[PDB]
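Take a look at the structure below.
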Amino acid sequence: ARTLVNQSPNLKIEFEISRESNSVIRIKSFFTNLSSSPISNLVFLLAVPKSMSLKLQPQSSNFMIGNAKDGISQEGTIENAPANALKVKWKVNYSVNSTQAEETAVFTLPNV
């Protein structure tokens, strides 16, 4: 299932979160364009608690056409994350309509 992380006027961010081990969480982010215009130069930054270890594969692309569903994604894992709340800090910067946009928040993972 998808967990909603954020929805802005231009951009929807979702995580697919699953547990694989007593210590490993799989987290894949999905970016959906809510603008009729393309989003470009998309740069996503994710941080987890100090005690844990984020390991991200490369971001699939940094652009997506107007209304693209799951236009960009990034697969990763969080290590040293025991089954026993997981707080996340994320930031995204991108271009749309020849202006520069930025969204940021702190996100609490569902228990997996």
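Throughout, chain A uses Swiss-Prot numbering, with the displayed residues spanning 471-554, 558-585 in order.
This deposition comes from X-ray crystallography, 1.7 Å.
For all residues, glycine too, the Cβ spot is worked out from N, Cα and C.
Under its mutagenesis annotations, Swiss-Prot gives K560 to Q the following note: Reduced binding to ENT3. Mapped onto three states, the DSSP output places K560 (mutagenesis position) in strand. Counting every protein chain shown, 12 other Cβ atoms lie within 10 Å of the Cβ of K560 (mutagenesis position).
What Swiss-Prot notes for the published mutagenesis of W563 to A is this: Reduced binding to ENT3 and ENT5. Note on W563 (mutagenesis position): other Cβ atoms within 10 Å of its Cβ, all shown chains, come to 18.
Under the heading of mutagenesis, Swiss-Prot lists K564 to Q and annotates it as follows: Reduced binding to ENT3 and ENT5.
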If you measure from the Cα of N554 to the Cα of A558, with 3 residues left unbuilt in between, what do you get in Å?
8
The number of other Cβ atoms within 10 Å of the Cβ of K564 (mutagenesis position), counted over all protein chains shown, is 13
